[PDB]
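Undergrad: Below is the structure I would like to discuss, written out as structure tokens.
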Amino acid sequence: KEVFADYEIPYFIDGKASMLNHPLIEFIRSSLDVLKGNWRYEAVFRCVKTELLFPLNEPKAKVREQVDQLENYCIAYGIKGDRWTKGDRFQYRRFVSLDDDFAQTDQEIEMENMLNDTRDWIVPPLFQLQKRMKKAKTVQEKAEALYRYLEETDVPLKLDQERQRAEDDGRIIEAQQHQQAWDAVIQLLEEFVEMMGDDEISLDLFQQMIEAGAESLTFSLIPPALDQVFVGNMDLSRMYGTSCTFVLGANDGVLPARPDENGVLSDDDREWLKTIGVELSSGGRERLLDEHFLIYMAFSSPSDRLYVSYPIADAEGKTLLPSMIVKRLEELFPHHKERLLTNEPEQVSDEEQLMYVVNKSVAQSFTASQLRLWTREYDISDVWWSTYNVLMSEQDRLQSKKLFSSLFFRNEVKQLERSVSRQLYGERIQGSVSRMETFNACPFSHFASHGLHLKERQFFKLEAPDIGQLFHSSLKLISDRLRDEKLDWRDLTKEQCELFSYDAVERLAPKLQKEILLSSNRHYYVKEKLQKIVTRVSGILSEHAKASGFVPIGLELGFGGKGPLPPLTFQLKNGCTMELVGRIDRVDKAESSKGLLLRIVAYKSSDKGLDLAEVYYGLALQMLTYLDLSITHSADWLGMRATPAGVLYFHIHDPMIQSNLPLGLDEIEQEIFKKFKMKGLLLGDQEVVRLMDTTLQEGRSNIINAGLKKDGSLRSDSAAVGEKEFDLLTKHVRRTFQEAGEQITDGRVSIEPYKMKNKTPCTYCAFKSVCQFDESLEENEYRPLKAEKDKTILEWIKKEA
Amino acid sequence: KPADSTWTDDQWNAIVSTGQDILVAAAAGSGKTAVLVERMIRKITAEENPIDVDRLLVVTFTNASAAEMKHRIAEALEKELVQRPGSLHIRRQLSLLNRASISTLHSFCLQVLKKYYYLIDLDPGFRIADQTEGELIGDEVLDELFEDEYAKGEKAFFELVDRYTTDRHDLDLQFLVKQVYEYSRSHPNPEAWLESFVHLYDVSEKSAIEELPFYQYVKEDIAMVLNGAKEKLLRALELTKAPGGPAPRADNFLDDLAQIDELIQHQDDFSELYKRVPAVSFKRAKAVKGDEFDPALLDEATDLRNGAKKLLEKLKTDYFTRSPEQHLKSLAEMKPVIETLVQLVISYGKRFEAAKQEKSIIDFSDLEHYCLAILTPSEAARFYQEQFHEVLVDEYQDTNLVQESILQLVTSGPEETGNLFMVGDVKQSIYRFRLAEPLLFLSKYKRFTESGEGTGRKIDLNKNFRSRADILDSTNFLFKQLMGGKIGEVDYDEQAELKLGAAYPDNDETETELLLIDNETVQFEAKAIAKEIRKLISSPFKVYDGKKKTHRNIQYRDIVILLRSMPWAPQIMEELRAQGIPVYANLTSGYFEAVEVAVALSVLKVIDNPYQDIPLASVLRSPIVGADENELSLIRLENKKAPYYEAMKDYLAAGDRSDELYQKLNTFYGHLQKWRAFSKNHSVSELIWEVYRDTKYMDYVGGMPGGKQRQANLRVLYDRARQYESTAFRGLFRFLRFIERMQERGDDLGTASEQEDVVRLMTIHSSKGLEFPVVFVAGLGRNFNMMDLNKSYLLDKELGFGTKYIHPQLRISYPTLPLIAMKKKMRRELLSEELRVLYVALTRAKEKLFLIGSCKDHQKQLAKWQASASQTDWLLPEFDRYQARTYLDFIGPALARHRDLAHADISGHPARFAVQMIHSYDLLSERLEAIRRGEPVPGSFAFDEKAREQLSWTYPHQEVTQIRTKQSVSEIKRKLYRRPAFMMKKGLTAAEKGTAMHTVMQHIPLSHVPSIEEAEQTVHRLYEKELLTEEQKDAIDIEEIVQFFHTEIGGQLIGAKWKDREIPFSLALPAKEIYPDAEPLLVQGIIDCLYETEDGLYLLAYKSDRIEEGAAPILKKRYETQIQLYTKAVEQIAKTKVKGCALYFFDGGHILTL
DNA sequence: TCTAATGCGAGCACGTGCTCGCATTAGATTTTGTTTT
Ligand code: SF4
């Protein structure tokens, strides 16, 4: 069908098409799937997308655009089952955070109204169908309920409009099949009630028989024309006055075809029945021997020319073998040339390559391949140069030019013009550390994120960021209640930790990811898992509080925007101001001989610590930014000029210790406690280490990544650095932000991903289909980042200074 | 019977021997296929008492082998037919061969299912599901089962979940369920094997550790490491005897050794070992001061002693950190969790089978199990035993237990007198991960004798007819020191060694080469490979054609690079393609990371639901539209909050037609809307093709770098859509969901050039059964995959299910004894398989070998190899072979004793090697612009006239290719959705009554004018003849029937020379008479009546039209063209002429003439 | 996810020197694939 349509060859297929693609049959089947599966997402929108449910005399292009946004909504909110048949309106809110609660924007009300309107015209006919279907017992009243479902939705009128449109565009054969489909369905129902109309039947069996009957439905054979290529079989197909005959699929197992015996009677059954005196149909060996007569009739039919062809490989690439007939013909005609059929013209003669150019489409198709082959140092045939010149000599040449533009195609990225970038990003870039890191990893990823604002399809699925937000807000709530009851983390008992954490998660659950934790029993148990995690974390924070000299100042402290702290500000060459707002997880203060000390703690779901290489390449700029702001504003916000004590990561989890020793309960508790030993960076001195772990007298610490010798000096295993390194790192962070913001305003949006430690940011990115990155394609390569040691990094930052 | 004809005695035995089950150990290069064929031919083409082909059963691994079997048998039948042309039997076997039972075991099982569907609960029209389709069904029933279990909320279930899941989700448990179920499907009784899980955990304190099954592996492991600690210390003691060696420290050694021996004394007593092993300490090393010693050897002895320390500490942490009683208690505490797990898995199995039956669907596992259920021996089994006189099984070393239980069932007679003929080779069994059992082969090997005395026959084929002496010598030399014991599972001796049988003109460059690279590593690797290949091509290497005895210069076809894994393949392909080396390789994954596939899928997504910003942006930026970054951002500028699609529509709604970006988005928009409407009426495949032609994206990617591949990637997406149409039928909705669900669980498809002069880069596993003059095996300096032995649980064929001791409340976990046992067992089994992989790797060649690996430091690793190569006996130390994690760790030490790189015969073996210590540093237009411009190229081309003639050509008779041949009167003149029967009132419609009267008019006697009584009589007879329906007969007007025969035309009808009615006619009309522009088309109809008088020929037609003067002119034109077509038919066909036409109307009894 | 290098103190051998024993982080590295119509 597709090849002859593409090669402009009129044909007559001696076969009847199936109705399984017709909107009417799909409408019926998927409807019964809605009823059987209790309104599953798939069945519902299969039912809707057949457009037979669409409002009468309404713009199809508008209704579709409404259904689509309803679909996306149903996906994001996991709408299924009785939720469709409930009286409750589908509530919509574009953005909800579990740390607050707003009121619906007029936009959201408009959207929600549209959604509920769409639902309100989709549900009723489908609902009423379920009403009658449950109540209907016998087959007749079920078929009656189905037909009523067809008539209430004005299906005949919509089919009539469709066939009229088909006639109007000239697709008259397509127009006829609508009326054919309706007649088919009606006949099916009639026969059904004729044979079992009074019999009481189940919904499953009714659907089974409807499905079975629908599978058999056939469109009436398209009548033969005055001049067509007759394509048919070798068994029942008849011919007359045939000049040229093409024989297809001369493969082993195909021709002669191995006869499938299966039925009620096997070959041995029929054979023995034949010896008894009962004559039924033929056997396997008989119909296998008849194959030669069939091949004979097919071979003897053409008056002028006979073509016997066979493929050597199937659709997938599996080897297909020539038939016994091919070898037989090689015997009868020993010096007859075998002709090669290929879509690779360079494998046949120029005279055969000339046969390819039969029309404009296929000529363009092949000559584009030939031109690419030509670019690969191959002296392609001149016929394609001739056809090329013809394709550029007639009117429709821009189409061909566009097609041939692939010859010099590279995944290039044009730099954003100043006016375009200024309008897109804005006059003032109000961003965050996350955005800057996103740009640093890949400029194009930033262009698709904070530029084009492309949003991936939202699913009713609990992801890691959602869980992280749950943890953050939970600890926040617990902290607030702690200061409310004049309690401190030190004074928390096991019972109190459990109740506090459990209730906190209980409070945050109905606003986390469209209420997913309340949607199923499985997610209920997930909620309990999360409650256990927050519980243990609470206990660890308690123990840490009782062994640290650092007191938490502001938890979830935001800078910029509405936050207490002012935003860090940057000036650019383009004139655009660049301010970064963000939310520091935790800041701790501590008094010492060196004065005031400030440290920053961030709650991570991962254990891995800060990598100076990642900081150098601007991939990890969160902590040092938070520290920089906390130190620079320590006077106007807190008290006096403080000193960077360090940056710390806290691993929120519920660990399972894997000890090879029979441990006691106390030893187990200690082994659990040791799993929460914070990673990050510290200040290279004894006093700070003793302030972060007041229990540590000599040896290693179970809270911080540092140790002590007999002297009092920290060991080399300690992840600590001098104040020089800290200030140097912060300056490096500032320079990264400045340069990044500069390149952003300049319009740099090139595709430049990195590859460090066999890791690519492309794996976590959703813009893979947008960037269309191709490493084989030149000008498109990763950025190899040497993973050097910390001292080498700091030496680089020093040489840059 | 004995006879001679170019066969060997062993091959001869494999051909003629009959009367019992025969096992043929065919080595690599042996003519197993030729022997198998000949054996069949003799039975098929015998003179005394021949048997038909359909009385045999040939089971193969791949369909390629079955097809090859069929063709070689066919050729032999052809030869026999040349020698005896007259024979009906021999001719008949050639006809039967198409119906022969040469299949795979799966195909045979399918045949059984199709034949005996009624024995089990199966649908006769069942469909074998896609792997992805079935797995999606499994995923669904898993989620449903889990949800139900969470709903019940039983304590046992939660206990299971808390142990085998993370702290955030329960995925790992469901993966565990899937794994256990799959692993259970490899036993002839999955439920029983699952219910045997608890027997491993059914222990107490009073249980003897040494009496339990799994301890078999715990025992040997200790016996191994202790013997590995003794030898490691003996070598230290010997090193004290060396002149530069330290003499005093031998005291410490003499102490340590004494301690280890003390442990070896109590190896069988686990309880005693718990008391002794943790108490063992190595005394402080006696420092040796002086320059009379040797710093290298001094520091080496300490390394050896610390090696013993490492081994001992490893042994202690493995077994003796808790008492055997505590071990037993831990193992006993885990039992209920195991019971819950088993019942859960069983529930999943029943739910999965029920789900599959609901959709008339089976797996590939179901293919074996349903077949086995049928055969159980039952009537079917007895029939198949009756039918098959012999059963031939190839690649028997890769048969599983279910397949075996089917084979032993379809074969007739006990093992002593069975007909099961089986051929294979354990040394080539590289599929254990697919859960096949080579032990099934080996057990029958040992069970059988070289004779057929009261048992099965074993036959050994040793001669290698297809490979050079150097290859066989190298292979035998290497695997003589590697295969054997617990690492080889098979003793490598004579009658197992490869023997030369290939006549070869000797070459000097055929020696096995080893290229060791110092320091991507794959970059240096591939570059070294490229250099050797280029040297082999540049300087003429002669490949010998054994069949025609002629040397030919080596092609790229004769060079193949074999890898253990395929992630290294792309880089090697890139480097070799850069060097100028043609390379082809097949991929089983990475289809959805191809950009063209991503773009095409993005298009399908937008056609499904346009409100997806990412697939939309993908299509817009793709060559399909060609929008750049400025244009894309320009689209966003129009609307910043709304979806990207809305922003596009808004730009279209605000833009001017003079903009190029407008043209882009508009043309795409029209295309999009067309596709939206097109997808609703056509299948997915049709939509893909239509997109491909409307975008010319396939044509486009065909003209960009690697377009050959890219067009294929787009081709197989169409073919895959057609494939999916069987799974759950058509629809972009269904298709895209299926693809999305396939990817989200991590499933992939292949990127699916077999012509000469291409270098094939492929897996060693896939090279099985193939052969090449030159073989490259790289990645030999790369670690094996030991990821299987890390998780908290493990699955075993014998021991069943092992797992860590996990306590959810106490947050503690530690490995249980049977787990560690299984780890040791699975490791040495894995190592065996790997060694066999290396075997097929080396035996896939015919001329030359290329061993290539990498390392860090040459000299130190060479010393590391020398450490292992110190033993006098052939076989390398079993512990040192166990400690291997790299292929080099196998090859190296075996090569260290050799003369080229250790006295006695090992040095004199006829194997030749060439070692290269390579280092990383040593490896270190007018027409174009014409096409870019859009301008034609200048020049005189020979096909210019032809091409321009053909592109301008139009079919002469195009205007009639769409014109229907057969037409109708109503249709020519021209040139309602009905209700169901059970919804309307009882019959009696216009068409019914009209036709009912028409029947009377065409059946009423025209002899004379009938009265009312005669008319009623005719009607009654038509009622009894069943010519009239009773409802048609009940409803009839009697007046008009009388009225017609009282008319003038009626009277002329009664009185006529000749009369005829209902005369079917077909008329050929020139195309022009109906169609305006520019060959006869057919026009058929039925003339109601014709009658001839003395005046002429008159035509008559009946009409039941609604009437009751002014209606006559309308009725005249209503049937004008019809009457003209009737008259034209009579006048043209009958060559006569019609004088006057008449139409009678029932409603009133009116007649009008034309 | 398990394997190799690092830090520092303790006690044992010939008060000082040196080897061991412990505890940790980083750290490097990294699959195999028939089978049906
Ligand atoms: S995928 Fe990799 S390359 Fe494509 S955008 Fe995201 S990061 Fe840049």
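Heads up, chain A uses Swiss-Prot numbers, so what you see runs 360-1160.
For this deposited structure, the header notes the method as X-ray crystallography, 3.2 Å.
Every residue, even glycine, has its Cβ placed from backbone N, Cα and C.
Annotations per Swiss-Prot:
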MUTAGEN   A:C801 to A  Loss of iron-sulfur group binding, loss of DNA-binding
BINDING   A:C801, A:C1121, A:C1124, A:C1130  [4Fe-4S] cluster binding site
MUTAGEN   A:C1121 to A  Loss of iron-sulfur group binding, loss of DNA-binding
MUTAGEN   A:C1124 to A  Loss of iron-sulfur group binding, loss of DNA-binding
Undergrad: Tell me the Cα distance separating A:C801 (mutagenesis position) from A:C1121 (mutagenesis position), rounded to the nearest angstrom.
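TA: A:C1121 (mutagenesis position) to A:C801 (mutagenesis position), Cα-Cα distance: 9 Å.
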Undergrad: Below 8 Å Cβ to Cβ and six or more residues apart, same chain only. Which residues does that give for A:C1130 ([4Fe-4S] cluster binding site)?
TA: A:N770, A:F803, A:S804, A:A807, A:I1110
Undergrad: Taking the mean position of the Cβ atoms of A:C801, A:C1121, A:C1124, A:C1130 as the [4Fe-4S] cluster site, which residues outside that list, in the same chain, have a Cβ no more than 8 Å away, listed in sequence order?
TA: A:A800, A:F803, A:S804, A:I1110, A:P1112, A:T1119, A:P1120, A:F1126, A:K1127, A:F1132
Undergrad: Would you mind checking how many other C-beta atoms are within 10 angstroms of the C-beta on A:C1121 (mutagenesis position)?
TA: 18
Undergrad: Between A:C801, A:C1124, which of the mutagenesis positions has the fewest other CB atoms within 10 angstroms in the structure shown?
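TA: Among the mutagenesis positions A:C801, A:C1124, the lowest count of other Cβ atoms within 10 Å belongs to A:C1124.
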Undergrad: Would you mind pulling the DSSP three-state label for A:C1130 ([4Fe-4S] cluster binding site)?
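TA: Helix, per DSSP.
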Undergrad: Taking the Cα atoms as reference points, how far is A:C1124 (mutagenesis position) from A:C801 (mutagenesis position) in Å?
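TA: Cα of A:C1124 (mutagenesis position) to Cα of A:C801 (mutagenesis position) measures 10 Å after rounding.
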Undergrad: Under DSSP, is A:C1124 (mutagenesis position) part of a helix or a strand, or is it coil?
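TA: Reduced to three states, the DSSP call for A:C1124 (mutagenesis position) is coil.
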Undergrad: Using DSSP, would you call A:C801 (mutagenesis position) helix, strand or coil?
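TA: Going by the DSSP assignment, A:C801 (mutagenesis position) belongs to neither helix nor strand, so it counts as coil.
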